[PDB]
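Trainee: Once you've had a glance at the structure underneath, I'll fire off some questions.
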Amino acid sequence: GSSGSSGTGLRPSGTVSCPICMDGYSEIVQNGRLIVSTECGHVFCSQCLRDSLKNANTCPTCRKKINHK
Ligand SMILES: [Zn+2]
Ligand SMILES: [Zn+2]
């Protein structure tokens, strides 16, 4: 529910980053696309990635044999 916690911020750890739409996290998870991941070791979006596989089977970043089946 809505506890109502008032903290300071969020650890500098980091936030997902998609080179396809070069957009942050909130945006992606803003009722548009789902945050997906790959084996190669990169982060992408549901649409972005799903679309890449159609165009360039290999990762649009490392371009390494990638397949989830
Ligand atoms: Zn994306
Ligand atoms: Zn990759």
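These residue numbers are counts, starting from 1, taken along the chain as shown.
Cβ from N, Cα, C; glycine included.
Okay, so Swiss-Prot annotates it like this:
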- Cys18, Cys21, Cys45, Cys48: Zn(2+) 1 binding site (BINDING)
- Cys40, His42, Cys59, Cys62: Zn(2+) 2 binding site (BINDING)
- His42 to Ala (Swiss-Prot position 156): Abolished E3 ubiquitin-protein ligase activity (MUTAGEN)
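Are these features on the surface or tucked inside, and what touches them?
Mentor: Its own atom aside, the Cβ of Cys48 (Zn(2+) 1 binding site) has 19 Cβ atoms within 10 angstroms in the protein chains shown. DSSP gives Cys48 (Zn(2+) 1 binding site) a helix state.
Its own atom aside, the Cβ of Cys40 (Zn(2+) 2 binding site) has 14 Cβ atoms within 10 angstroms in the protein chains shown. Mapped onto three states, the DSSP output places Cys40 (Zn(2+) 2 binding site) in coil.
In sequence order, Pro19, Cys59, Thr61, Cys62 constitute the residues six or more apart from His42 (mutagenesis position) in its chain with CB-CB distances below 8 Å.
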Trainee: Do any of the binding-site residues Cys18, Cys21, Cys45, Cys48, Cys62 touch ligand 2, in the sense that the CB is under 6 Å from one of its atoms?
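Mentor: Result: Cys62.
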Trainee: Within a 10 Å radius of its Cβ, which of these binding-site residues (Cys18, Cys21, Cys59, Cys62) has the fewest neighbouring Cβ atoms?
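Mentor: Relative to the other binding-site residues in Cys18, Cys21, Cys59, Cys62, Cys62 has the fewest Cβ atoms within 10 Å.
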